[PDB]
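S.K.: Below: one structure in structure tokens.
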Amino acid sequence: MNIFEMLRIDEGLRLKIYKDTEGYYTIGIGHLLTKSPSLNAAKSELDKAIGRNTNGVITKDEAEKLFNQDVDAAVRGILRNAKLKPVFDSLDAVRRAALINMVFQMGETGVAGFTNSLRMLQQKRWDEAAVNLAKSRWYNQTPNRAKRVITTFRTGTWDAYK
């Protein structure tokens, strides 16, 4: 298991524009196109992201290309963020993947706001961090995925993705 396979499990693969769990136009492996309610705006973002007139449909290779860019961007966001970087650097590789997963789903600024959870992770108080992470809109709106990510933080294993 690795961050790419973990996110493929959590995000799926769809080759036509679809609405994500929040109702926002998305394609591929959880590539958010826009929060605009305009499908035309989403189609314009997609063509810009892919570099051709897609008419709302992409190939698997194209979806994987955006996915690799999006994972890269999530990691970059962590490393440039004054609050996320020290936590990330303190973690082992498995728990690092859990943090990348959160940033992929909610964004750098969103995860950086989890001040008390981040502190508990920095302190390696894993059960306490897991309890705190679940007191969140994130957990309530996507509980099955949040449970997998939280288990990964709690145990430092891939058990929840087996």
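Yeah, the Cβs are placed from backbone N, Cα and C, and that goes for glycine too.
Sharing the feature lines straight out of Swiss-Prot:
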type: MUTAGEN; residues: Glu11 to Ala, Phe, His, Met or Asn; note: Complete loss of enzymatic activity
type: MUTAGEN; residues: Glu11 to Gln; note: Complete loss of activity
type: ACT_SITE; residues: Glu11; note: active site, proton donor/acceptor
type: MUTAGEN; residues: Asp20 to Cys; note: Nearly no effet on specific enzymatic activity
type: MUTAGEN; residues: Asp20 to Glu or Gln; note: Loss of 99% of enzymatic activity
type: ACT_SITE; residues: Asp20; note: active site, proton donor/acceptor
type: MUTAGEN; residues: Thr26 to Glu; note: Complete loss of activity at neutral pH; covalently bound substrate
type: BINDING; residues: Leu32, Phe104, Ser117, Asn132; note: substrate binding site
type: MUTAGEN; residues: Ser117 to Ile; note: 500-fold decrease in enzymatic activity
type: MUTAGEN; residues: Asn132 to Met or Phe; note: 2-fold decrease in enzymatic activity
type: MUTAGEN; residues: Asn132 to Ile; note: 5-fold decrease in enzymatic activity
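Burial and contacts for the listed features, if you can.
M.R.: The 10 Å shell around the Cβ of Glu11 (mutagenesis position) contains 20 further Cβ atoms across the protein chains shown.
Under the three-state DSSP scheme, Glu11 (mutagenesis position) falls in the helix class.
Of all Cβ atoms in the protein chains displayed, 16 besides its own lie within 10 Å of the Cβ of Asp20 (mutagenesis position).
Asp20 (mutagenesis position) falls outside any helix or strand according to DSSP and counts as coil.
In three-state terms derived from DSSP, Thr26 (mutagenesis position) belongs to an extended strand segment. Cβ neighbours of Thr26 (mutagenesis position) (same chain, under 8 Å, six or more residues apart in sequence): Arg14, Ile17, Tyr18, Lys19, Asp20, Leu32, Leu33.
Its own atom aside, the Cβ of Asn132 (mutagenesis position) has 19 Cβ atoms within 10 angstroms in the protein chains shown.
Within 10 Å of the C-beta of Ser117 (mutagenesis position) we count 23 further C-beta atoms, all protein chains included.
Secondary structure at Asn132 (mutagenesis position), as computed by DSSP, is helix.
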S.K.: If we check Cα distances from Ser117 (mutagenesis position), which of the recorded positions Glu11, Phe104, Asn132 wins as closest?
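M.R.: So, of the listed recorded positions, the one sitting closest to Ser117 (mutagenesis position) is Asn132.
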S.K.: In whole Å, how far is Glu11 (mutagenesis position) from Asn132 (mutagenesis position) when you measure between their Cα atoms?
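M.R.: About 24 Å separate the Cα atoms of these two residues.
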S.K.: Cα of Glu11 (mutagenesis position) to Cα of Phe104 (substrate binding site): how many Å, rounded?
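M.R.: Taking the Cα atoms only, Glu11 (mutagenesis position) lies 10 Å from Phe104 (substrate binding site).
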